[PDB]
Amino acid sequence: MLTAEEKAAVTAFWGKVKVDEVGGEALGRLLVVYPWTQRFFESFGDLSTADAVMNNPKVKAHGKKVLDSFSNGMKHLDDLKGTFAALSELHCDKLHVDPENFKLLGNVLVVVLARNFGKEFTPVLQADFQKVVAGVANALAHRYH
Amino acid sequence: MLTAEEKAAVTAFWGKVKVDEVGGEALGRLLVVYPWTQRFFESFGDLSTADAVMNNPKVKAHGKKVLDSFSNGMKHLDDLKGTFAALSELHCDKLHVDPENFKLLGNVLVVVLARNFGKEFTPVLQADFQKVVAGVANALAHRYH
Amino acid sequence: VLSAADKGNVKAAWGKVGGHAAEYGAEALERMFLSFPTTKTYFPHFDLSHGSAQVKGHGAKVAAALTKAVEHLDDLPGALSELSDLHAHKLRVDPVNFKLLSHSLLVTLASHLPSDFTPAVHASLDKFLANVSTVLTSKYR
Amino acid sequence: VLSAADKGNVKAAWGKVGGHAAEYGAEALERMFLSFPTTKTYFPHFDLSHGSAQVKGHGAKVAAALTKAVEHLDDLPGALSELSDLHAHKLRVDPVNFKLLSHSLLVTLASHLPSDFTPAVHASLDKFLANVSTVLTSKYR
Ligand code: HEM
Ligand code: HEM
Ligand code: HEM
Ligand code: HEM
């Protein structure tokens, strides 16, 4: 995936990410910014306004799971495919989520990192994270290939 | 990818059809329908009008080569990755072609097959060809991942 | 935006479809469902087998909507107001799926109208379907 | 296409950008070039290294076009007429690339306006940049 040195840059930075908040913000922004994604979360209760989405405990709780999943991929950058296996079958063969949405969530996460980390989230660092999220998206979509 | 049934169907169809003008029509239609694709073909001459594009001898000649590549793909359906690995690097790294365009061309090809081949190009057979062109497009995009 | 030339192409092509609009609408749905199985999950309440009454009836409705659009090419957003609310707000249709149905429609039209489906006409129809798709995906709340 | 609420959000956010528009456009181009290196190929005789005056100068021009668009939300096609011919007909920019620049702009704005870049504002800005992108890609023909 990334060069040894790119991995090092990403690893060091990822340490600072708050394991809770960021996932919930990313998932919540996906649902607000791209409302069709709400179709997949009918059991999550009230998603009818931006405020409702963002403050939904189920969105917050689920966002944590996705971020923990990203954190997990960050430890296996040279084998994202195997790492996102049971997730790829879930998302593809069971849920039928179009893979375009994997790219969109990846990009929302990047926007969220930017909002939270500001000037520390440099163009070079962000470029590294673009490789990572594209890796994760591609790994998740493998069951369609 | 394809079931043995789907491979047998695709192979029997491709065996019988007269396709020596199909590739030129498909490449011509890409450049007419999605005109940004013309950026990549400046050396081909007059692409100033739909008629100029379709009757451009260079477009017709290149299109045949492109279909020849597709037919080669058809003979190695078990190994589209290895078959297009070299072409993938050429297109992605040297020619700077965004991988979305591989999908657009595969779909134009399907439209061309439907136009040329009438009732035998059934919904079932067309769906098999969708699997083929999706496979070719994925194999060509590989050096992106 | 559709050019006047595009509008001419769209209207003439739809005239060629003539009495087969509903039939082609049904075929386009079938081709969408078989080629892109993900789209089937929007219709869990349908029998999706070949020739099902529900697919036939739905193909006719989709076709009638396209007919309405063709008669209203100067103002698509107005013409397709109710349908946009339905697809975007109620049904939460993923925008990618409009590209899938649009391609399926082009395949159908190409198959049945091979002399009429010139490159210029193909390009105009593609723009028409994209613009219908843009309108049907333009509305949130 | 932008709703009244979207137009409000876009105008308020761009107000917060204020005199930093040129700086943020330069940063967004930089992030685009670094994250998506094939975009560099549209600028073959630019030095695109960090701090390049050509990146700074071009950033200012892109930001100026965006400011013009914010001032003309009821008529993007007309306001961006010259630019759509340049990008779609002269330069034949692949439509993917507008998504890449739009994302880079969202990243940059989120970085610099974290207290202003709410989910609702993010959604409005996303729609604005998509609509700018639509206009800039409307003249391939
Ligand atoms: C791209 C990166 C993504 C990651 C890392 C990710 C991660 C996860 C994880 C870790 C789970 C829990 C699975 C389990 O416990 O077995 C999950 C479930 C789920 N994901 Fe994703 N996901 C991603 C993309 C998406 C997208 C883009 C959507 C929707 C548009 C989505 C929709 C869902 C749904 C509906 C569930 C089940 C929720 C429930 O009912 O419990 N995912 N995902
Ligand atoms: C079905 C997917 C595609 C296949 C199988 C394919 C195959 C090929 C082959 C075999 C060649 C070399 C032909 C020769 O020997 O001269 C080639 C060249 C080329 N392709 Fe593709 N290609 C595909 C898609 C595309 C797309 C979508 C674009 C751009 C929009 C593109 C742009 C080019 C260019 C610029 C060349 C070099 C032409 C030249 O020599 O000037 N290709 N392709
Ligand atoms: C050219 C684009 C489209 C047109 C013109 C169109 C048109 C229509 C029309 C006329 C109806 C009937 C609405 C009513 O009862 O008033 C309908 C319903 C519906 N459409 Fe679409 N549609 C389009 C795209 C799509 C796509 C891409 C999908 C999903 C893959 C979709 C999914 C549905 C669903 C699930 C319904 C409800 C059907 C039912 O319960 O009977 N539509 N559409
Ligand atoms: C938000 C979307 C965009 C805006 C508002 C925008 C704006 C502008 C403006 C104002 C100019 C200068 C026009 C002139 O010289 O008179 C320009 C030129 C140019 N743009 Fe864009 N642009 C956008 C997207 C893109 C994208 C995505 C690309 C390619 C990846 C691109 C590539 C170019 C190139 C190659 C030039 C000419 C630069 C030169 O050689 O002088 N633009 N753009």
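To match Swiss-Prot, the residue numbers of chain D are left as they are there, and the shown ones run 2-142.
Backbone N, Cα and C atoms are what each Cβ position is placed from, and that goes for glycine too.
Now, the feature entries from Swiss-Prot:
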{"type": "DOMAIN", "residues": "D:2-142", "note": "domain 'Globin'"}
{"type": "BINDING", "residues": "D:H59", "note": "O2 binding site"}
{"type": "BINDING", "residues": "D:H88", "note": "heme b binding site"}
{"type": "VARIANT", "residues": "D:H90 to Y", "note": "In allele Y"}
{"type": "VARIANT", "residues": "D:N132 to S", "note": "In allele S"}
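Shown here: features listed in Swiss-Prot, placed on the structure.
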residue: D:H59; record: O2 binding site; CB count, 10 Å: 18
residue: D:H88; record: heme b binding site; CB count, 10 Å: 24
residue: D:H90; record: variant position; CB count, 10 Å: 13
residue: D:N132; record: variant position; CB count, 10 Å: 20
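In the domain 'Globin' (D:2-142), helix, strand and coil residues by DSSP number 109 helix, 0 strand, 32 coil. With respect to their backbone Cα atoms, D:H90 (variant position) and D:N132 (variant position) stand 18 Å from each other.
Reported as a whole number, the C-alpha separation between D:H59 (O2 binding site) and D:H88 (heme b binding site) equals 14 Å. Rounded to a whole number, the distance between the Cα atoms of D:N132 (variant position) and the residue listed as 'heme b binding site' is 15 Å. A Cβ distance below 6 Å to any atom of ligand 3 is met by none of the recorded positions D:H59, D:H88, D:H90.
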